[PDB]
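A.B. asks: I am attaching a structure below and will ask some questions about it afterwards.
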Amino acid sequence: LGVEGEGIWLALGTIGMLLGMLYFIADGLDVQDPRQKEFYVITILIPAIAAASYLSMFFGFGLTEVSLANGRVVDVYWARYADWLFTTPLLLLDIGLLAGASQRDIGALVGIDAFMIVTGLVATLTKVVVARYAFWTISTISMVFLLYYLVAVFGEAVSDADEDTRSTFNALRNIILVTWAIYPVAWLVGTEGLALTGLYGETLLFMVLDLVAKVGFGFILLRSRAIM
Amino acid sequence: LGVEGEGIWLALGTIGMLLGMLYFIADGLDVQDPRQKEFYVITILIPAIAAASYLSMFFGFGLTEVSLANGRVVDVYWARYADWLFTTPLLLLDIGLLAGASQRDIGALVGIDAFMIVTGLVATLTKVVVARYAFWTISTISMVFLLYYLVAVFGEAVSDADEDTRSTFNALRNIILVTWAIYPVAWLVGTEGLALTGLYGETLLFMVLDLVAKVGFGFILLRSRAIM
Amino acid sequence: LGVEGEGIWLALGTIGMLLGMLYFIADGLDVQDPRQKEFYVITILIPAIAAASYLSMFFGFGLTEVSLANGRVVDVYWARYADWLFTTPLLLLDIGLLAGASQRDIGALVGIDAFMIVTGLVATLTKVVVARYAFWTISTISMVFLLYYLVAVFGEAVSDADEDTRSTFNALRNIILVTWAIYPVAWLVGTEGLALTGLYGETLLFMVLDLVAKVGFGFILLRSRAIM
Ligand SMILES: CCCCCCCC/C=C\CCCCCCCC(=O)OC[C@@H](O)CO
Ligand SMILES: CCCCCCCC/C=C\CCCCCCCC(=O)OC[C@@H](O)CO
Ligand SMILES: CCCCCCCC/C=C\CCCCCCCC(=O)OC[C@@H](O)CO
Ligand SMILES: CCCCCCCC/C=C\CCCCCCCC(=O)OC[C@H](O)CO
Ligand SMILES: CCCCCCCC/C=C\CCCCCCCC(=O)OC[C@H](O)CO
Ligand SMILES: CCCCCCCC/C=C\CCCCCCCC(=O)OC[C@H](O)CO
Ligand SMILES: CCCCCCCC/C=C\CCCCCCCC(=O)OC[C@H](O)CO
Ligand SMILES: CCCCCCCC/C=C\CCCCCCCC(=O)OC[C@H](O)CO
Ligand SMILES: CCCCCCCC/C=C\CCCCCCCC(=O)OC[C@H](O)CO
Ligand SMILES: *C/C=C(C)/C=C/C=C(C)/C=C/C1=C(C)CCCC1(C)C
Ligand SMILES: *C/C=C(C)/C=C/C=C(C)/C=C/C1=C(C)CCCC1(C)C
Ligand SMILES: *C/C=C(C)/C=C/C=C(C)/C=C/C1=C(C)CCCC1(C)C
């Protein structure tokens, strides 16, 4: 249900995340390697958070209307940003730990990533049209260089790891590059920006992206000898 | 004194936390070993935070009305969640340091704890009746993990410590086990859930639990020779 | 431009922060020593955050009305507190890293700093007049501790460092001591407190303080031989 029938995607996202979280738990039962276990904890928590936020959005909790100075009324599922505020740093930690990056470097990218999500939230909530696009631009600039440092910095951290770890890192990095880069596009073309698609199309697109960025990513990470 | 007299518990809550804080400050005046001091810092901050939360609640800040879809109007003190979001990980850090658990395992427990509290916040704030109980169930499920992992994982980390540390950990763990487990019962029987009792009684329940879970917990910890 | 023309300071503050972060970036293009690089990252993020917050206030997001219990209405720029909740701990990390303070010492100061900002936010948002001043007092007391522990505990940690590190620390410490201590005065005299001045003058004062506490501080830190 929802405002425009977009609830079907909120329900399926809820289910997709829960099934991924559950697979990950059953797959991690017979691991007691402390470092391997850490990868399971992180990678289970991520779709747990998302499942919870997707369910709250299904029930209408993360949903607010914003009347823009435009007169337009935007149906904002703000609970997304609550989800992303924690899971995108957890995702960055996950791949940082695989790459063997330093704590300096991981914290640097999480700080960058947080700035990306919070300026995206301001873009999403502010009523001043120019500010919405001003902050979407601010946020997209931070994403571009987050992705650059992810490639340049974590890439060089892993450059001295074994070949299985570098290859798992390359796959995970690639999932992030293609999948995360589309989020600002969905915001732009969905109802919070140019409104090229409705709340239904926009919610479907974030569902596909979230499921790939979390369950797809987690599956590839947890199935890789690199973490053993 | 509040909406339905509960101000008395908020006031006495304030005073007990503040007195607990002041005691802990007084008792750690000439502590200089870094590790012992760490315990004092954590264990002083915990009632500092709760005291501030109770005071804000006493004054009516952090009180909200929530109109449920069934027409019931619930007087929700949401400031508790602000408190718990920070004191419950600090409590977990406090006993994890005692147990000598890895920062992996404390972060793991802190992650489940945060999930517990925020899903509790959603259950308390959402208007949809079924969603309230849905998120109460996800949060209680997370609390069962947390406690299992508290007992299982911190217990094994404290198994190689001296005997005063093991016994101090056992005491503290039992305080968490008993008192923490009653919070979901409190929510369920109080005005946010089945309304078996009213906000006055529900507030009394939480005050008692907070004071045990923080001042009494902190008393047992700081008084122990295991912290030297 | 804003409520009372104070928007001029929000724009100049925006541009001032932006230009400080651009200077810092330009300054650190060829830094590759990790410790040196960490100082740059933190000290770039700080004005980046202040710039985004100032911009959002300029566009009126994070502006809100708070109507007190006595009928007075306060134009509350609450986005300040979102800015301060993150940049004041980063500033503490910066100088605590400079001072070679332990992670225990830094976390302690950051915990006190976080309490200072949140009780400041309560003071600013609460409607009960007595409460605003009670939480301003609470917040200011925490600041006195913070500044004291900064002087004592970071000063003690830097006491073993070389001549340029101590000297750089002293200058940074003194910037913190004089500039930070003026914020509660600004709150007290501005529209949040006694309203001796209005939002215009209040916003000018916070602008000057932020720029000195962030760009000025950043300049002194990043130009110092100590971080080499
Ligand atoms: C009105 C909204 C304005 C924007 C608010 C944005 C707030 C979020 C921004 C940043 C929060 C994340 C801070 C992240 C802080 C990272 C600091 C760091 O790099 O430390 C390295 C050391 O730990 C190594 O030992
Ligand atoms: C009735 C008022 C209730 C709220 C105020 C009471 C709670 C806060 C009291 C004072 C504000 C400062 C809190 C500061 C809490 C941080 C812990 C600390 O400073 O420890 C430093 C040393 O003592 C360690 O040995
Ligand atoms: C005009 C108001 C908005 C001002 C900010 C807009 C653009 C902010 C840009 C980035 C914000 C993210 C936090 C900045 C985080 C920088 C981390 C870093 O490693 O920096 C390296 C660079 O100096 C390149 O070598
Ligand atoms: C913005 C709020 C985010 C909330 C969501 C949590 C995000 C936590 C992720 C990284 C924290 C940085 C510390 C991560 C610790 C990883 C351990 C590690 O990286 O170990 C190698 C290092 O050399 C050992 O010091
Ligand atoms: C709403 C109120 C929020 C309040 C903020 C909540 C989050 C606190 C964050 C970090 C503190 C971590 C605990 C400190 C760990 C190190 C303590 C320490 O060891 O301090 C030793 C020093 O010598 C003497 O202070
Ligand atoms: C993200 C949801 C909000 C969470 C808000 C938390 C506020 C700070 C309180 C506890 C964090 C403790 C630090 C994280 C875990 C590290 C534990 C640690 O410091 O371990 C030290 C030990 O010496 C290693 O051997
Ligand atoms: C939309 C409203 C509903 C949203 C509900 C969810 C909100 C966030 C829940 C929990 C935060 C998780 C914070 C995780 C902090 C880091 C934990 C961690 O890093 O754990 C692994 C460790 O590194 C090695 O074992
Ligand atoms: C009012 C009741 C509300 C519901 C709350 C119910 C209690 C919480 C549930 C599970 C935690 C207890 C887990 C017990 C099993 C852990 C012990 C164990 O199996 O292993 C111990 C380990 O070996 C030692 O180091
Ligand atoms: C309600 C708010 C709750 C509190 C929110 C605070 C947010 C702080 C954000 C960034 C600063 C993170 C500072 C982390 C400091 C860790 C200590 C450390 O890194 O120590 C290094 C060690 O000494 C080797 O040099
Ligand atoms: C699990 C969730 C993930 C991986 C979400 C990532 C989200 C983003 C990369 C969002 C980016 C955005 C911007 C860069 C522009 C402003 C709009 C956002 C927040 C959608
Ligand atoms: C100092 C405060 C403490 C120790 C509070 C801990 C609180 C909880 C364990 C609360 C848990 C809850 C549930 C498990 C179900 C959802 C309702 C809550 C948030 C009360
Ligand atoms: C870069 C931002 C800085 C340096 C902000 C500093 C802010 C403070 C030191 C805040 C002080 C306050 C109190 C101590 C009293 C209550 C009002 C506050 C929050 C302004």
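Going by Swiss-Prot, the residues shown for chain C are 11-238, listed in order.
The backbone N, Cα and C atoms fix where each Cβ goes, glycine too.
According to Swiss-Prot, the protein has these features:
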type: MUTAGEN; residues: C:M126 to A; note: Large spectral blue shift, but no effect on pumping activity; when associated with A-149 and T-223
type: MUTAGEN; residues: C:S149 to A; note: Large spectral blue shift, but no effect on pumping activity; when associated with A-126 and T-223
type: MUTAGEN; residues: C:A223 to T; note: Large spectral blue shift, but no effect on pumping activity; when associated with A-126 and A-149
A.B. asks: Enumerate same-chain residues with a sequence separation of six or more from C:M126 (mutagenesis position) and a Cβ-Cβ distance below 8 A; give 'none' if the list is empty.
C.D. replies: C:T98, C:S149, C:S152, C:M153, C:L156
A.B. asks: Please report the number of other Cβ atoms within 10 Å of the Cβ of C:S149 (mutagenesis position).
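C.D. replies: Taking all protein chains shown, C:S149 (mutagenesis position) has 23 Cβ neighbours within 10 Å.
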A.B. asks: State the count of C-beta atoms found within 10 angstroms of the C-beta of C:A223 (mutagenesis position), not counting that atom itself.
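C.D. replies: Other Cβ atoms within 10 Å of C:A223 (mutagenesis position): 24.
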